[PDB]
Amino acid sequence: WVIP
Amino acid sequence: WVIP
Amino acid sequence: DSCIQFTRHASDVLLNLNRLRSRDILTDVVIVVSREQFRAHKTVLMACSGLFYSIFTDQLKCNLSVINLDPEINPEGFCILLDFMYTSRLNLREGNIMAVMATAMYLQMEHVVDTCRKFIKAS
Amino acid sequence: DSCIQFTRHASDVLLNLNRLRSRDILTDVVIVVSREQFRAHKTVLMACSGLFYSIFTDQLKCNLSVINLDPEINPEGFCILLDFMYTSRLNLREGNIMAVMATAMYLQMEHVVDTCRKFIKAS
Ligand SMILES: CN(C)c1ncc(Cl)c(Nc2ccc3c(c2)CC(=O)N3)n1
Ligand SMILES: CN(C)c1ncc(Cl)c(Nc2ccc3c(c2)CC(=O)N3)n1
Ligand SMILES: [Cl-]
Ligand SMILES: [Cl-]
């Protein structure tokens, strides 16, 4: 999971 | 396009 | 093999599938969550959820145009997860995390359940 | 928004859609190319091809279970492109590049046409  |  | 690969292809496919959903094109099922109705593509639901995968591989249920979820399922939690299925983006907030985790456990969306558990552990 | 994103989601969706195709699950159309028949999901074809997008948004053609392609279309070129649609992988070889480019131009798959033009220019 990432900060888009 | 890339070499997978 | 000696194949070449287009990096953005999968993301572009999903973006177009979401455009079809937003215009209600070739949607073949309505998911009923309490009073709320959500139109979607059976194939996308199966590709994202262990529960929908089991439902639509069943010889009788594969032909249903309406699927009613367990009354315990929160429509907002389902809406956030349906948006995630079509975008890869999860709108996880303090006020919805418990409903999102419970819905993801019911839908059998393992990666969503894992990030909810991690975010809950941190708080 | 304040969303989080799962990097592998789009690739995982496409991988599952290909698994459904390989098992012939919820395929709703047969594409006829000369003598050869290819089963697929209308939504995936639309998401990948400008030609299928135009066909299945048409109020009459959206209901067809069989689509016959132009007799000039090579079945092998179509097979390579159908595999690309479901995998992001293009089996581009010296012996098939002309048939692949011609089929991609007909199907309106802009990114495939661009890489074929570049590979042809290099030789
Ligand atoms: C497991 N399998 C062969 C398969 N093939 C095709 C599809 Cl569409 C599919 N989808 C599916 C099954 C289980 C799970 C998911 C999708 C997401 C998840 O967390 N569990 N799973
Ligand atoms: C253009 N548009 C709004 C849209 N919405 C939904 C879908 Cl499924 C779609 N697909 C499509 C259209 C044109 C092209 C492609 C897909 C690939 C391409 O090279 N051209 N295009
Ligand atoms: Cl997931
Ligand atoms: Cl393309």
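Just so it is clear, chain D uses Swiss-Prot numbers, and the residues here are 6-128, in order.
Technique stated in the header: X-ray crystallography, 1.9 Å.
Each Cβ is built from the backbone N, Cα and C atoms, and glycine gets one as well.
The annotation domain 'BTB' is assigned in Swiss-Prot to D:32-99 on the grounds of sequence analysis.
Cβ neighbours of D:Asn21 (mutagenesis position) (same chain, under 8 Å, six or more residues apart in sequence): none. Record note (Swiss-Prot), mutagenesis D:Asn21 to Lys: Abolishes interaction with NCOR2 and HDAC2, no effect on interaction with CTBP1 and transcriptional autoinhibition; when associated with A-116 and 376-Q--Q-379. The unchanged residue is displayed.
For the mutagenesis experiment D:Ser59 to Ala, the note given by Swiss-Prot reads: Abolished ubiquitination by the SCF(FBXL17) complex. A helical conformation is recorded for D:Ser59 (mutagenesis position) in the three-state DSSP classification.
All protein chains shown were included, and the count of other CB atoms within 10 Å of the CB of D:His116 (mutagenesis position) stands at 16. Quoted from Swiss-Prot, the note on the mutagenesis of D:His116 to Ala is: Abolishes interaction with NCOR2 and HDAC2, no effect on interaction with CTBP1 and transcriptional autoinhibition; when associated with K-21 and 376-Q--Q-379.
Under 8 Å, Cβ to Cβ, and six or more positions away along its own chain, D:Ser59 (mutagenesis position) finds D:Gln113.
Filtering D:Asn21, D:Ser59, D:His116 by Cβ distance to ligand 4 (under 6 A) retains the following mutagenesis positions: D:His116. D:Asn21 (mutagenesis position) carries a helical DSSP state (H, G or I).
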